[PDB]
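Working notes for the structure below.
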Amino acid sequence: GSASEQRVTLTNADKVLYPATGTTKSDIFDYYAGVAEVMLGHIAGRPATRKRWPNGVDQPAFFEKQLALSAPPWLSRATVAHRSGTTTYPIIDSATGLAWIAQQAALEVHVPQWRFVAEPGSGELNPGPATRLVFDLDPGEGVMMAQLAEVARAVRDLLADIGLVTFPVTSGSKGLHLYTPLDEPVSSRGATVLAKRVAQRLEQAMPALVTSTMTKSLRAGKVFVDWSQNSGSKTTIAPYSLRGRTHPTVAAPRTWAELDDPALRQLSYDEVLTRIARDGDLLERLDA
Ligand SMILES: Nc1nc2c(ncn2[C@H]2C[C@H](O)[C@@H](COP(=O)(O)OP(=O)(O)OP(=O)(O)O)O2)c(=O)[nH]1
Ligand SMILES: [Mn+2]
């Protein structure tokens, strides 16, 4: 047989991971198979952080970064050297990798905004430049859909001023993520400076509606435009990832027109599958 053959065996297919909806391991396994083609492009080359709920969303969960030796040997992996040590992460780059994610009850896949880059001579994978910016728009107390959308459109307009395109993704939880592919990749530190400059410019433009800082007392009635996830040490829920919440909602790509809907809400995994069939990947232009 082939040494590099990728195989995953689904166990406990009937096990309910979302008690509120009765969503099972098998549901999740089929979901990740269903979204593989559109999901993979946006996690390719990135260290994948997992959040796992072995007995579902009403039972304890844990983040996992290092790839355990018990994990399939055929999974791609690469190392990040940080201040305190060294971490070797999985890189999910095949449908069977996503099958492994399902089998792990890794409901959530989280990635940074940079990709590993192979050295010309050595071929060793090392962290490379940011390929895209992400903004996390977190609505504060009492912020309406009209305001959050208004703020998203303001971000998009400022980015267009600098020749960039913006893609909205409702997070699956409470807020809204905006991605923009960089014309020239730049260091994560540089990406973070740029993202910060954008958030501060918007805050200057609409200080009643937007904050660029974490400070808790300034949050009420404002959208927090979080630029800090562009840090190379930070990770953000991957597009098409499930969320480990009461319902199986998804970090779902949207159209700008959809954000114009006052009835805007998070989308469930079944809706996301139907939308892929109809429209393909709304994020097709974000990566590759
Ligand atoms: N403890 C821990 N926290 C993490 C890690 N990676 C990311 N986080 C935090 C920072 C991210 O903002 C967050 C990802 O999911 P959250 O629900 O907290 O933020 P998200 O923007 O997805 O939801 P929202 O739209 O604000 O309701 O988790 C990690 O490895 N360990
Ligand atoms: Mn948020």
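What you see of chain A is 2-289, where the numbers are those given in Swiss-Prot.
Here the Cβ of each residue, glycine as well, is placed from N, Cα and C on the backbone.
Listed features, source Swiss-Prot:
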- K52, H111, 137-139, 172-178, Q230, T236, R244: substrate binding site (BINDING)
- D137, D139: Mn(2+) 1 binding site (BINDING)
- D137, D139, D227: Mn(2+) 2 binding site (BINDING)
- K16 to A: Loss of DNA-binding, no polymerase activity, no effect of gap-filling (in Pol domain) (MUTAGEN)
- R53 to A: On substrate with 5'-phosphate, 1 base pair (bp) complementarity and 1 nucleotide (nt) gap, greatly reduced DNA-binding and gap-filling. Barely detectable activity on substrate with high complementarity and 3'-overhang (in Pol domain) (MUTAGEN)
- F63 to A: On substrate with 5'-phosphate, 1 bp complementarity and 1 nt gap, greatly reduced DNA-binding and gap-filling. No activity on substrate with high complementarity and 3'-overhang (in Pol domain) (MUTAGEN)
- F64 to A: On substrate with 5'-phosphate, 1 bp complementarity and 1 nt gap, greatly reduced DNA-binding and gap-filling. Barely detectable activity on substrate with high complementarity and 3'-overhang (in Pol domain) (MUTAGEN)
- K217 to A: Better than wild-type DNA-binding and filling on single nt gaps, impaired gap filling on more complicated templates (in Pol domain) (MUTAGEN)
- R220 to A: Binds DNA, no gap-filling (in Pol domain) (MUTAGEN)
- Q230 to A: Wild-type filling on single nt gaps, impaired gap filling on more complicated templates (in Pol domain) (MUTAGEN)
- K235 to A: Wild-type filling on single nt gaps, impaired gap filling on more complicated templates (in Pol domain) (MUTAGEN)
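Feature annotations (Swiss-Prot) mapped to structure.
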residue	record	Cβ contacts under 8 Å, 6 or more apart
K16	mutagenesis position	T25, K26, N56, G57
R53	mutagenesis position	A62, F63, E65, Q105, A106, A107, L108
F64	mutagenesis position	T50, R51, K52
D139	substrate binding site	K175, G176, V224, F225, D227
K217	mutagenesis position	none
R220	mutagenesis position	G141, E142, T212
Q230	mutagenesis position	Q114, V135, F136, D137, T236, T237
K235	mutagenesis position	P113, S229
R244	substrate binding site	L108, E109, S172, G173, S174, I238, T250, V251, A252
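Under 6 Å, Cβ to nearest atom of ligand 2: this is the test, and of the recorded positions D137, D139, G173, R220 it is passed by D137, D139. In the structure as shown, the Cβ atom of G173 (substrate binding site) sits within 10 Å of 26 other Cβ atoms. A helical conformation is recorded for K217 (mutagenesis position) in the three-state DSSP classification. In this structure, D137, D139, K175 are the recorded positions from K16, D137, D139, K175, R220 whose C-beta falls under 6 Å of some atom of ligand 1. Cβ proximity to the Mn(2+) 2 site centre (mean Cβ of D137, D139, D227, cutoff 8 Å) flags the following additional same-chain residues: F136, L138, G176, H178, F225, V226, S229, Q230. For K175 (substrate binding site), other Cβ atoms within 10 Å of its Cβ number 12. Taking all protein chains in view, 22 other C-beta atoms sit within 10 angstroms of the C-beta of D227 (Mn(2+) 2 binding site). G173 (substrate binding site) falls within neither a helix nor a strand when secondary structure is assigned with DSSP, and so counts as coil.
For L177 (substrate binding site), the same-chain residues that are 6 or more apart in sequence and have a Cβ closer than 8 Å to its Cβ are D137, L138, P140, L149, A153, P169, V170, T171, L260.
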